[PDB]
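Some notes on the structure that comes next.
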Amino acid sequence: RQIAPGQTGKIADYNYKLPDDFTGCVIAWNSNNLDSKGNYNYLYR
Amino acid sequence: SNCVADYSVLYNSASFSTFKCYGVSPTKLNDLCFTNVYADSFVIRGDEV
């Protein structure tokens, strides 16, 4: 829900960020089938 | 009233599901000063928040 132009949150300002006037698409899917183990090798800043 | 308010401690806390602000931006709160806050306190079902 944070991956939007101008959003702010615990991901969407401390690391990754979309322009305040973006042109584009965001595409996401659930991946608990394959990326879960727990899997500590996924990290943020 | 009559006190200094570091919001960084609250905003960087992982304790919160939401921090939505409706006439000021939470990033800029430390750069503001105002007359009074008034904190309103209660509990509800999560589906009603």
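Chain A residue numbers are taken from Swiss-Prot; in order, the displayed residues are 408-444, 447-454.
This deposition comes from electron microscopy, 3.5 Å.
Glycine residues also receive a Cβ, built from the backbone N, Cα and C atoms like all the rest.
Experimental mutagenesis is annotated in Swiss-Prot for A:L452 to R, with the remark: Increased resistance to neutralizing antibodies. Decreases HLA binding to NF9 epitope. Increased binding affinity to human ACE2. In this chain, no residue six or more apart from A:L452 (mutagenesis position) has a CB-CB distance below 8 Å.
Within 10 Å of the C-beta of A:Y453 (mutagenesis position) there are 8 other C-beta atoms, taking all protein chains into account. Under DSSP, A:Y453 (mutagenesis position) is assigned to coil, being neither helix nor strand in the three-state scheme. A:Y453 to F appears in Swiss-Prot as a mutagenesis experiment; the accompanying note says: Decreased HLA binding to NF9 epitope. Increased binding affinity to human ACE2.
One natural variant catalogued in Swiss-Prot, A:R408 to S, is accompanied by this note: In strain: Omicron/BA.2, Omicron/BA.2.12.1, Omicron/BA.2.75, Omicron/BA.4, Omicron/BA.5, Omicron/BQ.1.1, Omicron/XBB.1.5, Omicron/EG.5.1. Within the same chain, residues at least 6 positions away in sequence whose Cβ sits under 8 Å from that of A:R408 (variant position) are A:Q414, A:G416. In the three-state DSSP scheme, A:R408 (variant position) is classed as coil.
In the shown protein chains, 14 other C-beta atoms lie within 10 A of the C-beta of A:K417 (variant position). According to DSSP, A:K417 (variant position) is assigned to coil rather than to any helix or strand. Swiss-Prot lists A:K417 to N among its natural variants, and the accompanying note reads: In strain: Beta/B.1.351, Omicron/BA.1, Omicron/BA.2, Omicron/BA.2.12.1, Omicron/BA.2.75, Omicron/BA.4, Omicron/BA.5, Omicron/BQ.1.1, Omicron/XBB.1.5, Omicron/EG.5.1; May enhance affinity to human ACE2 receptor.
For the natural variant A:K417 to T, the note given in Swiss-Prot is In strain: Gamma/P.1.
Per Swiss-Prot, natural variant A:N440 to K is noted as: In strain: Omicron/BA.1, Omicron/BA.2, Omicron/BA.2.12.1, Omicron/BA.2.75, Omicron/BA.4, Omicron/BA.5, Omicron/BQ.1.1, Omicron/XBB.1.5, Omicron/EG.5.1. Reduced to three states, the DSSP call for A:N440 (variant position) is coil. For A:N440 (variant position), no same-chain residue that is 6 or more apart in sequence has a Cβ closer than 8 Å to its Cβ.
As a natural variant entry, A:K444 to T appears in Swiss-Prot alongside the note: In strain: Omicron/BQ.1.1.
Under the heading of natural variants, Swiss-Prot lists A:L452 to Q and annotates it as follows: In strain: Omicron/BA.2.12.1.
Among the natural variants in Swiss-Prot, A:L452 to R has the note: In strain: Delta/B.1.617.2, Epsilon/B.1.427/B.1.429, Kappa/B.1.617.1, Lambda/C.37, 19B/501Y, Omicron/BA.4, Omicron/BA.5, Omicron/BQ.1.1; Contributes to cellular immunity evasion and increases infectivity. The residue drawn here is the original one.
Swiss-Prot documents A:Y453 to F as a naturally occurring variant and attaches the note In strain: B.1.1.298.
A separation of roughly 18 Å, to the nearest angstrom, links the Cα atoms of A:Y453 (mutagenesis position) and A:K444 (variant position). For A:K444 (variant position), the number of other Cβ atoms no farther than 10 Å from its own Cβ, over all displayed protein chains, is 7.
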